[PDB]
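Asks: Have a look at the structure that comes next, please.
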2 protein chains.
Amino acid sequence: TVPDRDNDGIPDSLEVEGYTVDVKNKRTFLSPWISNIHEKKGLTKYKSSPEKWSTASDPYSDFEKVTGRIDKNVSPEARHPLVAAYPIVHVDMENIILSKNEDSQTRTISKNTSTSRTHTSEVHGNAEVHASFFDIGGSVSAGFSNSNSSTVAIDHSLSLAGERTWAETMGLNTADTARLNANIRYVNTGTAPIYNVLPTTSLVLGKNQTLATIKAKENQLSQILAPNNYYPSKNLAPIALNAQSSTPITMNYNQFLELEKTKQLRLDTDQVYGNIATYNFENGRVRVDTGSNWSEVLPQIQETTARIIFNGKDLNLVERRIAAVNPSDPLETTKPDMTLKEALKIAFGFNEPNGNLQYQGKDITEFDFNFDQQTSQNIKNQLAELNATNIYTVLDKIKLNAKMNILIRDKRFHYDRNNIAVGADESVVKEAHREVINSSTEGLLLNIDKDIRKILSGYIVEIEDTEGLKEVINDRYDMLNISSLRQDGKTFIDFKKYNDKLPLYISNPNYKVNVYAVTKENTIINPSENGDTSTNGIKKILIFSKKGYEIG
Amino acid sequence: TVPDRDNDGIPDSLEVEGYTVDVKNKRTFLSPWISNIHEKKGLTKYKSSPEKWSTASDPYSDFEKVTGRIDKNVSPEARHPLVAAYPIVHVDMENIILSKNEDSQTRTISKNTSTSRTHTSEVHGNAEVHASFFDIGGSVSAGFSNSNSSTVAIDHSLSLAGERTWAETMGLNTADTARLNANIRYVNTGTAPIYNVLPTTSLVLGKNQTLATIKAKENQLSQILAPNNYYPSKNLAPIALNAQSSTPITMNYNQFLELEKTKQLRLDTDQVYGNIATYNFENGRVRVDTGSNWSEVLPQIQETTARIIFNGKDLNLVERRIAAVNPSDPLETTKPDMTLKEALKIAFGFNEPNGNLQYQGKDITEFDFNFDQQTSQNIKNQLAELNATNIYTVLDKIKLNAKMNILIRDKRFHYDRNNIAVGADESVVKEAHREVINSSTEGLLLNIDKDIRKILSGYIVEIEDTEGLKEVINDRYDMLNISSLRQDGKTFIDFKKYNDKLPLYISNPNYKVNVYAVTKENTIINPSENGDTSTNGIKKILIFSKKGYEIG
Ligand SMILES: [Ca+2]
Ligand SMILES: [Ca+2]
Ligand SMILES: [Ca+2]
Ligand SMILES: [Ca+2]
């Protein structure tokens, strides 16, 4: 007869005053908090809400989570009563292949691609926006909202010899059509899995030119789209666009032209995910209830939580929602008060090693805090009634309210319009290369930092004469593609890839092999107004500079 | 009113402190462990978990198993509460038949094939892998994961007389298409059976060139895909690809060319298996519940167990999962602690004859232990807090945690990239042939070891002059096909198959009939850069060498 309105299985008090679970003999006991014996064994203080079957709203009873009696695929950090357990999928495009719409074998270009979830914010402050921008809900996207939108970029490097302008390469003239094709893979980034129907992602080019809308058959697949796990298992064959169909991908000269002008496409994905997999106390089985589909129980999550975009695990924007609270909602008050600090602890995993809220090493002060038009005030008003100018201090005293949005990104590197790892400062850059493993007339072998290397477009190999000459090897913007990468974790550079497949030429072993680095933000992808295919107008960074006798 | 949360029918204690079942009069009694009377009659100590309907997760109540009240097809070793009872099917291709896409009768090649489940691991340490390799879940296949992928090889031997280059044999020119066809059979290797819908296996060629996707109609068959039992009962007619259809298998000259260059295809199979067959206490019947399909209750197994790939029953990688435990999961702690030792006992059948954990004869020390990036540490940390360098010792003290992967393979033979019985050392090789049964001018009859013979491509028949000549009979790489095999278990060699159908020619009964053996790893399948169809560049092994008068 123990009091429990929620009916989830966690006696009100316990769920309000704090609780957790351990295993005596070999049984699981749900017991109240005990700062003593408990905080020692390493457990946690699971304080949830008594009036909600799942404080997060997601299809998983607070109990179901902590107890562990739930779909084993649910992300760990989501096994907690206050961490959203919803799926988030975006589309990755590994490589595309442009060809002249039907002896043709070399009349086709095939470049690789780099995809990465995005989170486009607002502009600077001049973009002419329609009057319907300062209305209620109208156009007020608050900078960023709910919707998955990935972004790919086409390898701007070379594929053949002296190729120039995809045009002449393929042979496309005004009255011609080019067919696009590519290999893409769905990949879940959230905290929950999808068991059947995948999303209906649409491929766009530019600001509205849709090139197609990919939505592979429903129920057709029984595979599982688990968290942090690419759909077509990385150990399988990546799905291929219109190539396995009766109407391919049409692209006219003008379009095919733009593609080259930016070498980038966009991928927007809906949210219609297959039904959900739930528990079943009776015989402890994992079933897919045709009666519960995210499309029903998902908006709630977004309407009663705090969203935080952090990028620590890598530079890829990771999303997570915490069980925040709303004042206007009685029920939503039954929720446990939330603090920005506590949040970053369960949401992603920040910890307090020696009393400093850091992340696997980095200090919470190494990341910039960016809020939306709303969240801004809601927090400003707190920093006010708390007398302070530094949030990193009163951090553990910031109340997170539902609908709150926060963007925690590493303060090291610079960021673009989509919030992507663009390129840091020369300082950090150089540092990452300070290490050397093997210098050769063939190519340098370094142990460059991953987090850094990801913001580098390429390297410019040159040679400075003992006087002051700037002779450069791969002098064409498209000759930056050199940096390789052994599976041992060491970046292997090669000068030979752009010098008649032959090693360096040292007429005088007293020169200076100057190998620079070019961050993405700086790198160029197309010739100048004229035909300057040179590395003249670039902002590279000195990464190497050894003498002729200081190599071999 | 006996305590039993799981509700499976095994009183908590019993299931935690150990239990088993026997038959008094003619009834089945579920009783607690008794080292005395019990361990004598030959029973076992079935220690399962009280909070899971089926500790393994599979659709079979711990009780249902031990009690025996379950689908009688379930593999024996799976009748145990801690051994996964899931199905695992891969596709075997007995023989293919290449022909020129539609007087044509000899313009067709028909070679046999050798299929075998695989388990592709990682490379050496240089394969340029995309940056998305050192991310979370991204590309981190951890070497090997969940997915069935078989591999076939095409008989590189001869079919006709002086045939050469399938090309001229069939008559395929640049502007031609070749149609492929073959006879394949589904075969279950797991521990559970499939009662209806078979898997959707896709036939691939190379690294991504899919030649077709076979998925015979659903419900079309009512036959059962029982464990260790080929689908189309070995005593029936093997299923045939596109041959019983409106769109065959297209293959252009360039492709048909590659096929010849490797003489091997790949077979990947999904996991969508038909619904499951469950019990029914009421009238003790075996029914197929449309409400429970593996696709629902199967991921769990892989998310809450230990996977061990052993190859003792043969050289074919056998998979099995044991009811391991996970620390982060309360429920999954209710499980019985697992030890690598105990595992290899129930998982495959290792036993302790005189105190040495061996397998049907071989000692646990005759197999190499290979773990994944994860499992490696999880075990290293144990060998650390246990002070030891040899795992074979502290074997019975290694805690197996869920998601753990282990590869136990015979240490005798060498292994490839797919973990297949390639070829051992000359030593072991020679040994297997030390036995002779009948020497003749026609062919040798031996009782070569099965485990060995499986790593042999063929034999080179030659004759050494009393001086030092190396005259070889079947001197062409494609003339290795000689070793036959009587159903009596004795390998019958024949020199006649490559000598005008006539027996040996002994001009001087004092020579040395040197018959070598060529392991798969060494054997060649195509001519050299030139046209060296000889056995010149080979690494054979001396298996025979008798005198002219020491035969007949
Ligand atoms: Ca409750
Ligand atoms: Ca509750
Ligand atoms: Ca029980
Ligand atoms: Ca049980």
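The residues of chain B that appear here are 203-304, 312-453, 457-764 by Swiss-Prot count, in order.
The backbone N, Cα and C atoms fix where each Cβ goes, and this holds for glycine too.
Feature list, courtesy of Swiss-Prot:
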- B:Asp206, B:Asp208, B:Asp210, B:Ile212, B:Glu217: Ca(2+) 1 binding site (BINDING)
- B:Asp208, B:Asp210, B:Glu217, B:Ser251, B:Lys254, B:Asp264: Ca(2+) 2 binding site (BINDING)
- B:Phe265 to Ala: No effect on LF-binding ability and as toxic as the wild-type (MUTAGEN)
- B:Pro289 to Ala: Reduced toxicity in combination with lethal factor. Decreased membrane insertion and translocation of LF (MUTAGEN)
- B:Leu381 to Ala: Loss of toxicity probably due to faulty membrane insertion or translocation of LF/EF into the cytosol (MUTAGEN)
- B:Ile393 to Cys: Loss of capability to undergo conformational changes that lead to pore formation and translocation (MUTAGEN)
- B:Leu595 to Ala: Loss of toxicity due to defective oligomerization (MUTAGEN)
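Have a look at these and tell me how they're positioned relative to everything else.
Replies: According to its DSSP assignment, B:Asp208 (Ca(2+) 1 binding site) is coil.
For B:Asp208 (Ca(2+) 1 binding site), the same-chain residues 6+ apart in sequence whose C-beta sits under 8 angstroms from its C-beta are B:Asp214, B:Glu217, B:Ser251, B:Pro252, B:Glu253, B:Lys254, B:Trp255, B:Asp264.
Within 10 Å of the C-beta of B:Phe265 (mutagenesis position) we count 24 further C-beta atoms, all protein chains included.
Non-local neighbourhood of B:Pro289 (mutagenesis position): B:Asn397, B:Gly399, B:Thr400, B:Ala401, B:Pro402, B:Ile403, B:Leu434, B:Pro436, B:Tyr485, B:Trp506, each in the same chain, at least six residues away, with C-beta under 8 Å from its C-beta.
According to DSSP, B:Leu381 (mutagenesis position) sits in a coil region rather than a helix or strand. Listed in sequence order, B:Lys302, B:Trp375, B:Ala387, B:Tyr465, B:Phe468 are the same-chain residues six or more apart from B:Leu381 (mutagenesis position) with CB atoms under 8 A from its CB.
For the recorded site, B:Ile393 (mutagenesis position), the DSSP three-state label reads strand. Listed in sequence order, B:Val293, B:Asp294, B:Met295, B:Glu296, B:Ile423, B:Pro447, B:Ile448, B:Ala449, B:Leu450, B:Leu479 are the same-chain residues at least 6 apart in sequence whose CB falls under 8 Å from the CB of B:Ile393 (mutagenesis position).
In the three-state DSSP reading, B:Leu595 (mutagenesis position) counts as helix. On its own chain, B:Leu595 (mutagenesis position) has B:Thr601, B:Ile603, B:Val606, B:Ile610 as residues at least 6 apart in sequence with a Cβ closer than 8 Å to its own Cβ.
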Asks: What is the one among the binding-site residues B:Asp206, B:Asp210, B:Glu217, B:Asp264 whose Cβ has the most other Cβ atoms less than or equal to 10 Å away?
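Replies: Selected residue: B:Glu217.
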Asks: Taking 10 A as the limit, how many CB atoms besides its own sit near the CB of B:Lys254 (Ca(2+) 2 binding site)?
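Replies: If we count other Cβ atoms within 10 Å of B:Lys254 (Ca(2+) 2 binding site), we arrive at 26.
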Asks: Of B:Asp206, B:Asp210, B:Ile212, B:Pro289, B:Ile393, which recorded positions come close to ligand 3, meaning Cβ under 6 Å from one of its atoms?
Replies: B:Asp206, B:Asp210, B:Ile212
Asks: For the recorded positions B:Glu217, B:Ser251, B:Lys254, B:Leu595, return the ones with C-beta distance to chain A below 8 angstroms, or 'none'.
Replies: B:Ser251, B:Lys254
Asks: Based on DSSP, name the secondary structure state of B:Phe265 (mutagenesis position): helix, strand or coil.
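Replies: In the DSSP reduction, B:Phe265 (mutagenesis position) maps to helix.
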Asks: Give the residue from the binding-site residues B:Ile212, B:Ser251 that has the most other Cβ atoms within 10 Å of its Cβ, counting over every protein chain displayed.
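Replies: Per the Cβ count within 10 Å, the most buried is B:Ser251.
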Asks: Any idea what the Cα distance is from B:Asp206 (Ca(2+) 1 binding site) over to B:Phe265 (mutagenesis position), rounded to a whole Å?
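Replies: B:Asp206 (Ca(2+) 1 binding site) and B:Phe265 (mutagenesis position) have their Cα atoms 12 Å apart.
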Asks: Centre the Cβ atoms of B:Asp208, B:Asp210, B:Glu217, B:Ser251, B:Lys254, B:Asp264, go out 8 Å, and tell me which other residues of that chain have a Cβ in range of the Ca(2+) 2 site.
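Replies: Filtered neighbour residues, in order: B:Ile212, B:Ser250, B:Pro252, B:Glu253, B:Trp255, B:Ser256, B:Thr257, B:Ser263, B:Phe265, B:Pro283, B:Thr546.
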Asks: In whole Å, how far does the CA atom of B:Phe265 (mutagenesis position) lie from that of B:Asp210 (Ca(2+) 1 binding site)?
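Replies: About 6 Å separates the two Cα atoms.
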Asks: When you measure from each Cβ to the nearest atom of ligand 4, which of the recorded positions B:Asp210, B:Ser251, B:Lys254, B:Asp264, B:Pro289 fall under 6 angstroms?
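Replies: B:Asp210, B:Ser251, B:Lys254, B:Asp264, by Cβ distance under 6 Å.
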Asks: Suppose the Ca(2+) 1 site is B:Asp206, B:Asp208, B:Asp210, B:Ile212, B:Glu217. Which further residues of the same chain have a Cβ inside 8 angstroms of that site's Cβ centroid?
Replies: B:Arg207, B:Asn209, B:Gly211, B:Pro213, B:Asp214, B:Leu216, B:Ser250, B:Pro252, B:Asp264, B:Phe265
